[PDB]
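Quick notes on the structure that follows.
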Amino acid sequence: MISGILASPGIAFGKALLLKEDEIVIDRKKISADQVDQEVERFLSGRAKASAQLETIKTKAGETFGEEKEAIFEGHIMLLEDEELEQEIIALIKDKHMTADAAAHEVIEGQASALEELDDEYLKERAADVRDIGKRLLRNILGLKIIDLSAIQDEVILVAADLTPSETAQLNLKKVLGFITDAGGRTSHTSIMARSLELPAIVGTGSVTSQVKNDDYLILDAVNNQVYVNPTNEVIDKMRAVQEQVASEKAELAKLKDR
């Protein structure tokens, strides 16, 4: 009975791939002028790695979708390499004795909310895309593990509350049979993927991410705008026939030539 917004029509079968992430905890402890020099190395050297990582994804966005998305990712790297935001973050660590994670979050707190004050679809979405840049940097400063979604081996369904352009830019379209998230759907980047790839998809799942586990067996109908959770074999066999009966009914159109 989960009715979404239906992004593309079609039927697919696959296990539920839930993406779980550990929340990041920021330490608000004040350091002494003795550890300050160390935070600069983790931030300066940290950007050295994040710059190399984001730089690689940039080409993945242009080689996967085309030079049209490379311009959006090209601007993001410019922000991180902004010599202005760098002098500020450093000033907060030495002027406010803040940690690299804490000082970095402060600047990112206003860079995102500021873009939200603009009434533009690009500058607004830039607000959400900018928050993703600081979130990554935070995981590199603490050395948190990164989830490699491009390392899948079994074709399954992708389920997530939402995916950010970067993650979508590196996602593997050959191992994913469809996308099902809890996004509004209007300006959802995922939806735009479904239209260009025409693959079946849904976004108005509401809270399916709070009622499904990984490996759950789900059937995407994308026809009557409905998803089945833990269906009985009797139902499966019933859908495997009709569903495939559609593909055969389509090939039957090729028979309207013999008529």
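Easy rule for this one: first residue shown is 1, then count along the chain.
Recorded method for this deposit: solution NMR.
A Cβ is built for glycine as well, from the same backbone N, Cα and C atoms used for every other residue.
According to Swiss-Prot, the protein has these features:
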{"type": "MUTAGEN", "residues": "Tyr122 to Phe", "note": "Is not detected in polar clusters. Is completely diffused throughout the cytoplasm. Does not affect function in sugar uptake or interaction with TmaR"}
{"type": "ACT_SITE", "residues": "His189", "note": "active site, tele-phosphohistidine intermediate"}
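Taking the Cβ of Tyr122 (mutagenesis position) as centre and 10 Å as the limit, one finds 11 other Cβ atoms among all the protein chains shown.
Between the CA atoms of the residue listed as 'active site, tele-phosphohistidine intermediate' and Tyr122 (mutagenesis position) there is a gap of 12 Å. DSSP gives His189 (active site, tele-phosphohistidine intermediate) a helix state.
Within 10 Å of the C-beta of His189 (active site, tele-phosphohistidine intermediate) we count 20 further C-beta atoms, all protein chains included.
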